[PDB]
Protein chains: 6
Amino acid sequence: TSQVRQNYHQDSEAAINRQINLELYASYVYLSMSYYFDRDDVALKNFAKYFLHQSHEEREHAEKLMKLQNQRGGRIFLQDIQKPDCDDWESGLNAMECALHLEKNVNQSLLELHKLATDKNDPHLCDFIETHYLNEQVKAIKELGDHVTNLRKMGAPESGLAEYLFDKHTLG
Amino acid sequence: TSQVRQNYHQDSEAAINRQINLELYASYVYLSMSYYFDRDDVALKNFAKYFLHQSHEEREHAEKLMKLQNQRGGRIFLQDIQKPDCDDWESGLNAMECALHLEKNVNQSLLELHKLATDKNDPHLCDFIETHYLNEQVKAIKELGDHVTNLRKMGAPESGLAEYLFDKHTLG
Amino acid sequence: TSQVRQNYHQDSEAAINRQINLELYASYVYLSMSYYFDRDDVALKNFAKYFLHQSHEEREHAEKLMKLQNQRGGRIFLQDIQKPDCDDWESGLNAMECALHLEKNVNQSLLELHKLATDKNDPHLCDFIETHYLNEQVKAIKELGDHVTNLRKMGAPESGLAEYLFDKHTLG
Amino acid sequence: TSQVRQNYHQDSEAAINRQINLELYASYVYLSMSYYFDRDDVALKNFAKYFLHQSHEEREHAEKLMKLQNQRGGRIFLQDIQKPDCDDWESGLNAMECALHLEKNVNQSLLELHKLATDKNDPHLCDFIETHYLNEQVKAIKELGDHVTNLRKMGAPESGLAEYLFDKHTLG
Amino acid sequence: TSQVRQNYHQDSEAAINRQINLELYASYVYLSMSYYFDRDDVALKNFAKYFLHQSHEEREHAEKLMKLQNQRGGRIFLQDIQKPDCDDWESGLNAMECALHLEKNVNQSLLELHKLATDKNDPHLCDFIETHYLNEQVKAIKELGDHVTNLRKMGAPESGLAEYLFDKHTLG
Amino acid sequence: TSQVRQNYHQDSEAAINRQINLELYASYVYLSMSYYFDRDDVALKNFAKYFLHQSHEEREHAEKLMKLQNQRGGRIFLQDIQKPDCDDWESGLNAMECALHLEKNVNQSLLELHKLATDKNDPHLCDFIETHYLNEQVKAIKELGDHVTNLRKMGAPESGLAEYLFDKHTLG
């Protein structure tokens, strides 16, 4: 047992590890979408840049858990980062919906991590999920609900005139 | 009776109080309009910005009438601010049409206020409504018919391609 | 139902929708207080500036809850804004008292709102109350208790020499 | 009872005062260590400058609480500060080992203060500990574990060459 | 015996160790006074900001002595820090008075340290007390006599109008 | 058979995807080593900062190949990122020893990739390896050889005085 471990339950330690893997998987998925729009037969230069900057952030979310995992006294345990379910994301409106489905499945995991943190009476881990993740996940899910709504109203995905202009005026 | 009241009729004091309620109601409408556009299923951000800035300018109008009330010996009497007629504003072309319809019934309230101030031989109250409100109300009514007409010609509301671009290039 | 709604209980959506009302009713009272001290037979301009800024913050309080709703996927349902039951505020000591009695009632509402939030396992809505409202309320109450204790200790309300001196050195 | 006290349970009041005395004690301990390393037969410069800083920091934690008590409506009652359990701290490794044992005891105390804050339905006191203490303890406890780990790996306290080189290159 | 100790007598060594304890006891008193005026039922802001600084100073006085003790080749022995004689300081005139009697009792001690350093033919230990404490204490006792004289002539403690106006114009 | 594909043999496209995985497998190893030397019982920061930056570079090596696959009509096929064979890397000498064994194995992969690129008459791919990778790999291998040599020559891993001194002057 580490000399700095204090009020750090063993079930809370394994949950952080599985959260580390989930955010890494999210970093892979956003990278997968990023370079689908980089293709010549799609070529939405700003969807590639949006989904790339979001693949930079999830890689940054997982480094902050390993930081905390080392602070509280646990030991990080890495697993395989699975491959994304899709290699072709069809269109932009389809990708923006699977990301909203992705951050809704990550928010539920942060929302299952927190209830365990309260049951284990771990007040420091609570306010860590509280401050750095839940307040951002709500904004991001509100962000991807935004774009999907506009894309749908603009006549997506059947009218490519919508994808090009939205790419310039929203993600530009 | 206030020691500074001079050429200030009791019917004029009552009328300004009605105007203060109508200015306050006007802002409360713009508010309900703004955060309908902020919804994740309407998703227009510059329509939220436009109707929030206009919500700021209607309080500043109501505050400049209370500043005028204390100046001339009158006393402010506050009534409730009724809730707006609607919570859902349908679409962008509809909201711009209800605001033109709104600043047209406040312009009457000023034109019926100025008719009173002239029938009371009240030159200063006349000139204050003239300099800080009528010149602005016509400028605002001229603006909303401008926005209303372009949405009409673009194809609004049935072509969501319109509202998106109008939000970007006119209200941006 | 909204796409971006997740772990957002309908009781919590209703509870925020009443807290939006209360925060706006707080900006109304401070408004009336502000322009009471601008009255010529009151003639304390720093007391007016103090309540005029606090009436512009309780407005910034209500705007964020409206932002928070659309974030969580709720829906705003605005109701009427009750008038302040007072239109003459006696003096400066009685105005600071009613605001101290007011900000405690806003605190007591935010506490009951957080009690409900702790129930329906919504630890996001929890912190949002915690971070931006709870500690700021405790400061607002302490600051008011500082001004009420002062005014009493010097000669309020039976000595206007006190009210004048407090207006120029404290809120100046 | 105070004009500002609200939802403040009397057990929370006395517990804040006990936490006040512990934070002042941690300041009297870190000071006793500092001027032990200033001694001519010890003569480790940055060892004194780092414990002096940590005796300045724990002091500021105490005000924050004394500032909090007045904020909520309790009364600051204070008792004596006990002398440190040691007048001669052996070595730098033994000092960092006594300091690591100190912070975990303070963390322990805050962790039981949170358990009592939640037990009394006191949300504002809950996060005041969460925001300002529960994270800075873990950041401090993890750090002291690094100082103990690196000193030990260098051959302390048997090799004075270690405590020298570690004073210049880590705490310099 | 230390390799740097020279002409440092054992009586004067233990005397400084008491003088170290006596100046810490002063810091804990100004600390108690400061956050008594921060209370919501007193609320004299710069009374707290003044007494807080005087605590910040007497703490520095103690460190300089713990600096001297190591310089002269003594060994710092610490004792408990007594709690102040009160926890409610009634008024500013009564708090300023308990400071004038506190600061004179501190001079009395230094006055009996200088004779104790003169009798032992320790020409350094005398000039140290001479340069750094004997003059500044005289400066502090004369100022304290000015605040008491002004507060009494104003009408303290009976006229709260006094301690308010004194707070703003003297310590402000 | 994308409109931009030209002189891109099908085996060359497949071998790039194989390299994409290996480059991301390389990044995922240095991230494991990084947050090993941040553990409280290792406490070598510059070691954790060194492996983090090189993890971020093996990242950048991977996106460039994903860029290359799209600019020549190839298509990206992602596979799982394997977990590193180690979760605890013994010491600092061992981690740099495994990293030297890692880059030699990635270098060996690029050399075979260049040999295939020669067999298929693909003079563009033959240089993307030479310019942006082949000279990068030797500098990496040559640098890690300098670190392994120095660590061994001081007394690593049986001397902890070594790894600490190497962490502060080399990678610092």
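The numbering of chain C matches Swiss-Prot: 6-177, in order.
Yeah, the Cβs are placed from backbone N, Cα and C, and that goes for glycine too.
Residues or ranges marked as Fe cation 1 binding site in Swiss-Prot: C:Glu28, C:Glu63, C:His66. Under the heading Fe cation 2 binding site, Swiss-Prot lists C:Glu63, C:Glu108, C:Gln142. Quoted from Swiss-Prot for the published mutagenesis C:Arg23 to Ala: Abrogates interaction with NCOA4. Fails to localize to punctate lysosomal structures. Swiss-Prot gives this note for the published mutagenesis C:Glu28 to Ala: Reduces iron binding and oxidation rate; when associated with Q-87. What Swiss-Prot says about the mutagenesis result for C:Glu108 to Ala is this: No effect on iron binding but the oxidation rate is severely reduced; when associated with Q-87.
The recorded positions close to C:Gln142 (Fe cation 2 binding site), defined as a CA atom within 10 A of its CA, are C:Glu108 out of C:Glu63, C:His66, C:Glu108. Look at C:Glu108 (mutagenesis position): DSSP puts it in a helix. Its Cβ taken as reference, C:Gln142 (Fe cation 2 binding site) is surrounded by 21 other Cβ atoms within 10 Å in the chains shown. Cβ contacts within 10 Å of C:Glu63 (Fe cation 1 binding site), excluding its own Cβ and spanning all protein chains shown: 22.
Using the Cβ center of C:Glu63, C:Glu108, C:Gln142 for Fe cation 2, the list of other same-chain residues with Cβ within 8 Å runs, in sequence order, C:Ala31, C:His66, C:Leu107, C:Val111, C:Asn112, C:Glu141, C:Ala145, C:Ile146. Its own atom aside, the Cβ of C:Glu28 (mutagenesis position) has 23 Cβ atoms within 10 angstroms in the protein chains shown. Put simply, C:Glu28 (mutagenesis position) is 6 Å from C:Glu63 (Fe cation 1 binding site) when counted between their Cα atoms.
Neighbours of the Fe cation 1 site: apart from C:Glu28, C:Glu63, C:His66, residues of the same chain with C-beta atoms within 8 angstroms of the site's C-beta centroid are C:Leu27, C:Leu29, C:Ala31, C:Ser32, C:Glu62, C:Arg64, C:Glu65, C:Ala67, C:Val111. When each of the recorded positions C:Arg23, C:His66 is scored by how many other Cβ atoms sit within 10 Å of its Cβ, C:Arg23 comes out lowest. It is 7 Å from the Cα atom of C:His66 (Fe cation 1 binding site) to that of C:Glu28 (mutagenesis position). Rounded to the nearest whole angstrom, the C-alpha distance between C:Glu28 (mutagenesis position) and C:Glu108 (mutagenesis position) is 10. Counting only residues at least six positions away in the same chain, the Cβ atoms of C:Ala31, C:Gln142, C:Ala145, C:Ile146, C:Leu149 sit under 8 Å from the Cβ of C:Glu108 (mutagenesis position).
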